[PDB]
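What follows is a set of notes on a single structure, which appears directly below.
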Amino acid sequence: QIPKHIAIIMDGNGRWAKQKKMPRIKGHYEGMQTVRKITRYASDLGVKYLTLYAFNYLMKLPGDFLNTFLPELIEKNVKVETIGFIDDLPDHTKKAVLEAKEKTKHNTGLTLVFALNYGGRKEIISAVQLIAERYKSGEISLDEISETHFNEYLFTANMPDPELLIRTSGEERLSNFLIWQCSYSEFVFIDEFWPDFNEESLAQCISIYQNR
Amino acid sequence: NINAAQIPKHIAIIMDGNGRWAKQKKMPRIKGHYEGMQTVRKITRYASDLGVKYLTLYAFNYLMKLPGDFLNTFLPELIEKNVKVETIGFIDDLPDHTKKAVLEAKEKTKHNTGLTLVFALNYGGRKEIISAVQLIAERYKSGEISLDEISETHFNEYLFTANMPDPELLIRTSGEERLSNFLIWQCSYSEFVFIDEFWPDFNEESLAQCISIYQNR
């Protein structure tokens, strides 16, 4: 019935403000508010994993969201995780991330995942490198290099493939996001910019997924 | 629709809805297959005229003989139309009947220089990537390549589409908004166009429409 894993490529924060004739900081503010509302709603719906990918300012959104609403996440049993090369992020951003993961590592509710400094192809390349290492070492046989064991070398090793993939602001591209993981996912593209995405908007996407 | 440098070099299509098209038209499923085959010929001609350089088609025990026989009957026209036939997938594991038709089609068109028509037969996105990993793992164990040589740059060399540009446009019919384990690595930045009509009803206008949309109108 309800998807266990929903992934969202979010953007349109800049365009939203431009069209609305408001400063960037205003779109940034609403953007964070949307992340908060969607996180609570998904948790209530019973969703288990929610992966967010913010496609300058959007670069600050994750860190800013975590530093500002962590107490709320802790309260609502949300566990924070990430995918991507986090050790290469700006210090103050890396700080917020590490702190959020540490303080939510024991929560058992919805796992909120932020894709930071992430890329589908590079993720694949990294896995290949690891697999090559193990093979040359004799740890595995050439027969063990199957699509069943491949997920074990990806960032999403401890999580299921998204049943549903959503992208805002119209745009109909994958943008090098979750290449291997979304190979069978349902793609739902909506025209609304991120700041306008709400609970109702999310239900429609799920409705579509279900009714198909 | 701007015919200029706005025409995609590589268009990939996931052919769907041959069966559903037949049931609606209250006809046997086999008739949907043939109407869909006719659609393949129409589009190949049209695409060739538009200037498209690559066209990859992905279909989505007589059934095992259908792909091979379609080629045998279409080959004469492909030859004179200057179309070059290619394939992606493990054709080596295809039935002798179809394996033969395929190998003959590539041989008799290898010198053509117009549109390159690619048939995804016995193809799987994940499986393709796994095959490339094994090749690379073997090359690494043998000591022929260094760990640093395993980059996104060199990865295309181990895929079936090594000598091909990633598609700029990917189309799927039957209004089913979902990627089906097809050109996983190659479609990272491709534009997706999900059209509602069934493959048998898909035509030149539909293709033109998709391209118009690709051109961001």
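Swiss-Prot numbering applies to chain A: residues 19-73, 86-242, in that order.
If you're wondering, the header gives X-ray crystallography, 2.2 Å.
Yeah, the Cβs are placed from backbone N, Cα and C, and that goes for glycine too.
Shown in sequence order, A:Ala72, A:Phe73, A:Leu88, A:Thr198, A:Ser199, A:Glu201, A:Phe223, A:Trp224 are the residues of the chain, 6+ apart in sequence, with a C-beta less than 8 angstroms from the C-beta of A:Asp29 (mutagenesis position). For the mutagenesis result A:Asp29 to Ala, the note given in Swiss-Prot is Great decrease in activity.
Cβ neighbour count for A:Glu216 (Mg(2+) binding site): 21 (other Cβ atoms within 10 Å of its Cβ, all protein chains included). Annotation comment: Swiss-Prot describes A:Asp29, A:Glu216 as Mg(2+) binding site.
Taken from Swiss-Prot, the feature active site covers A:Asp29.
Looking at Swiss-Prot, you'll find the mutagenesis A:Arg42 to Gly noted as follows: Great decrease in activity. Decrease in activity; when associated with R-32. Proximity of A:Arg42 (mutagenesis position) to non-local residues of its own chain (separation of 6 or more, Cβ distance below 8 Å) is seen for A:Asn31, A:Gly32, A:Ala35, A:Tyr87, given in sequence order.
Among the mutagenesis experiments that Swiss-Prot reports, A:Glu193 to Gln is described with the note: Decrease in activity. Taking a C-beta cut-off of under 8 Å and a sequence gap of six or more, A:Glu193 (mutagenesis position) has these contacts in its own chain: A:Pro21, A:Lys22, A:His23, A:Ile24, A:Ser215, A:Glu216, A:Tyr239.
Under mutagenesis, Swiss-Prot gives A:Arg197 to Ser with this note: Great decrease in activity; reduced affinity for substrate. In the three-state DSSP scheme, A:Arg197 (mutagenesis position) falls into the strand class. Cβ-based neighbour count (10 Å, all protein chains) for A:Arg197 (mutagenesis position) stands at 24.
Filtering of the recorded positions A:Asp29, A:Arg42, A:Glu193, A:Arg197, A:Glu216 by Cβ separation from chain B (threshold: under 8 Å) yields A:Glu216, ordered along the sequence.
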